[PDB]
Amino acid sequence: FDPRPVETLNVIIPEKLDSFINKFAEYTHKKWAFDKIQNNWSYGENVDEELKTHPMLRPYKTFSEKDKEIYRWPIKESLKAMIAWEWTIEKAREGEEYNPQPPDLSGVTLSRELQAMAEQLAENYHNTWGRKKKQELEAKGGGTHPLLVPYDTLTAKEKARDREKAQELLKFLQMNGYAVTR
């Protein structure tokens, strides 16, 4: 297994997409926050597993730029991968879109083409993780990991997390009236 994640260092995301990045970042936070709250988690100055408190259990708008970046960076990385593949992301249509009530993406259907595109994004997520994992293993004294194989050899249950991340992005894009082609 020789993972080659797409280089995004010099890939520039158009300024106009800043709005979607922030919106999707907020959505991702709402999703995380919603789950935590349903599990009796509350706001606290410090992260506490026993008291189930978390300082980030608060409106995304009240976050500092560093905290917002926790959500925005992974999103920018996905977009930079898409731009690197010369995919087109154009606002075509108007979007169909402490108690966080995040939008329900359960009813969003991706075309076969967008699902196919989600596969390439998911593969890149796996190659990114793989390349980072190899560098971690060596830094820690060597070793191996069972998931260090090509994406296509992974089982369905193993592809799941990568697929859902790719689906979430493409769903929210579509829900906001963005058309994605190649």
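Numbers in chain A come straight from Swiss-Prot, and the residues shown are 2735-2831, 2855-2939, in order.
Looking at the header, which is where the method is noted, we find X-ray crystallography, 2.2 Å.
A Cβ is built for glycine as well, from the same backbone N, Cα and C atoms used for every other residue.
What Swiss-Prot says about this one:
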- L2867 to G: Decreases protein stability (MUTAGEN)
Which residues of the same chain, at least 6 positions away in sequence, have a Cβ lying under 8 Å from the Cβ of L2867 (mutagenesis position)?
-> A2875, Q2924, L2927, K2928, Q2931
Using DSSP and three states only, what is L2867 (mutagenesis position)?
-> coil
Unmodelled segment of 23 residues: Cα separation of flanking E2831 and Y2855 in Å = 21
